[PDB]
Structures are given as structure tokens and as C-alpha cells.
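Undergrad: Pasting in a structure now, in C-alpha cells, and then I'll have a few things to ask.
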Amino acid sequence: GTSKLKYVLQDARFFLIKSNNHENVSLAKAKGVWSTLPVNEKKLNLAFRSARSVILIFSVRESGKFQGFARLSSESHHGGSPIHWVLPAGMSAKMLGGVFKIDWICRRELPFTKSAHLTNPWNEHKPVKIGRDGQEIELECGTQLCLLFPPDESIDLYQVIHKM
């Protein structure tokens with residue numbers, strides 16, 4: 001069903017995450033972690049304290065798809081288990097410092113063709129697929145977007161609900 005998912009998304013905040021490669025999204029799916037640039041890290045840390053749920057919706061550049069979505073379970077933390085992110089040009093491990101823990105809600109893909117009816121008020125009402133890494137997605141648009149994804153029957157939202 002979709003009732004627990006709707007409960008997790010109630011009064012949530014949503015942010016678009018753009019990754020330059022699939023490798024980092026695969027690593028994030030396997031390890032339950034994400035790292036972003038310091039400008040976005042500050043925004044996510046502020047959002048984490050402000051809302052019952054902060055949802056990251058992931059899209060790999062040039063893929064034409066979203067690769068899933070996840071809920072922040074912590075603010076960013078430094079030190080500890082390092083992450084072998086595949087770093088683009090100019091990208092360094094020090095900028096990808098600060099690791100957030102995340103709980104995946106859906107690890108399935110959604111093609112951009114399926115979200116063409118959803119526009120984001122916080123990005124000039126452009127289609128929600130359009131946006132820089134870190135772009136906030138307004139509540140109603142983000143909720144509809146998450147509900148478009150195929151259900152991920154490998155995930156039990158019971159443990160997610162308890163963290164709220």
C-alpha cells in the first residue's frame with residue numbers, strides 16, 4: 001500500500017540531489033550515506049532540524065531518470081568510516097566531507113517522462129526534473145513526485161516511521 005509512505009511524507013521537505021555518476025548513487029544505496037558540497041550541506045543540516053522528514057530525491061546526470069529517494073536520519077558528521085566516492089574533475093574528498101546517514105524509501109527508478117506534469121514553484125515552475133544539486137522542491141510537488149515512483153516492496157517503512 002501507500003499509506004505508510006504518505007505518513008512519512010506528511011509535512012516533509014524535499015531536495016533534488018544531482019550526482020555526476022552512477023557509482024556514487026550505488027555507493028549511497030549500499031551504505032546508507034550521502035555527501036554533498038558545503039553550500040548544500042548547510043541547507044540540509046538546517047532542514048533536518050526543521051521538519052519531521054527531509055527527503056532527498058536522486059538523479060544521475062544524463063540518465064533521464066531519478067534513481068530513488070531517501071530520508072535523512074542524521075545531520076552531517078565528519079571523521080569515521082570514509083567513503084570512496086568517485087570524484088569528478090575539480091571535486092575533492094574534502095568538499096565531499098561531512099556524511100549524512102540516510103534511510104532509503106525507494107531504490108527504484110522513475111523516468112523523467114513520467115514527471116512531466118509536475119512543476120516546482122521554488123524553481124520558477126519548471127518541470128521538477130530541472131534543478132541544480134540541492135534545489136528545494138515544494139511540499140505538494142515533492143509529495144506527488146515521490147508517489148509516482150514504483151513501490152519498492154523490499155523496504156518496510158515501519159522502522160522509518162519510528163525515527164520521526
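Going from the start of the chain as shown, residues are counted 1 onward.
How was it done? The header gives X-ray crystallography, 1.4 Å.
Cβ coordinates come from backbone N, Cα and C, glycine included.
So Swiss-Prot has the following annotated:
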BINDING   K18, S19, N20, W34, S35, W85, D133  RNA binding site
DOMAIN    12-149  domain 'YTH'
MUTAGEN   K18 to L (Swiss-Prot position 361)  Does not affect ability to influence alternative splice site selection
MUTAGEN   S19 to A (Swiss-Prot position 362)  Does not affect ability to influence alternative splice site selection
MUTAGEN   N24 to D (Swiss-Prot position 367)  Abolished binding to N6-methyladenosine (m6A)-containing RNAs
MUTAGEN   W34 to D (Swiss-Prot position 377)  Abolishes RNA-binding and ability to influence alternative splice site selection
MUTAGEN   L37 to T (Swiss-Prot position 380)  Reduced binding to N6-methyladenosine (m6A)-containing RNAs
MUTAGEN   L44 to E (Swiss-Prot position 387)  Does not affect ability to influence alternative splice site selection
MUTAGEN   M95 to A (Swiss-Prot position 438)  Reduced binding to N6-methyladenosine (m6A)-containing RNAs
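Could you place these features in context, so I can see how deep they sit and what lies close by?
TA: Under DSSP, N20 (RNA binding site) is assigned to coil, being neither helix nor strand in the three-state scheme.
Applying DSSP to the domain 'YTH' (12-149) sorts its residues as follows: 40 helix, 40 strand, 58 coil.
Counting only same-chain residues six or more apart in sequence, the Cβ atoms lying under 8 angstroms from the Cβ of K18 (mutagenesis position) belong to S59, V60, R61, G131, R132, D133.
Taking a C-beta cut-off of under 8 angstroms and a sequence separation of 6 or more, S19 (mutagenesis position) has the following same-chain neighbours: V25, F58, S59, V60, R61, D133.
When Cβ atoms from all protein chains are considered, those within 10 Å of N24 (mutagenesis position) total 23, not counting its own.
Non-local neighbourhood of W34 (mutagenesis position): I17, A28, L56, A70, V99, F100, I102, each in the same chain, at least six residues away, with C-beta under 8 Å from its C-beta.
Neighbour count (other Cβ atoms within 10 Å of the Cβ, all protein chains): 13 for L37 (mutagenesis position).
Close to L44 (mutagenesis position) in the fold, though at least 6 residues off in sequence, lie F15, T36, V54, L56, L72, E75, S76, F100, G134, each with a CB less than 8 Å from its CB.
Less than 8 angstroms from the CB of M95 (mutagenesis position) sit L37, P38, each of them six or more residues away in the same chain.
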Undergrad: For a quick check of packing: other C-beta atoms within 10 Å of the C-beta of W85 (RNA binding site), how many?
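TA: Around the Cβ of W85 (RNA binding site), 20 other Cβ atoms lie within 10 Å.
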Undergrad: Please report how many Å separate the Cα atom of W85 (RNA binding site) from that of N24 (mutagenesis position), as a whole number.
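TA: Between the alpha carbons of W85 (RNA binding site) and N24 (mutagenesis position) there are 6 Å.
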Undergrad: If you count other Cβ atoms within 10 Å of each one's Cβ, which of the binding-site residues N20, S35 has the most?
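TA: That would be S35, with the most Cβ atoms nearby.
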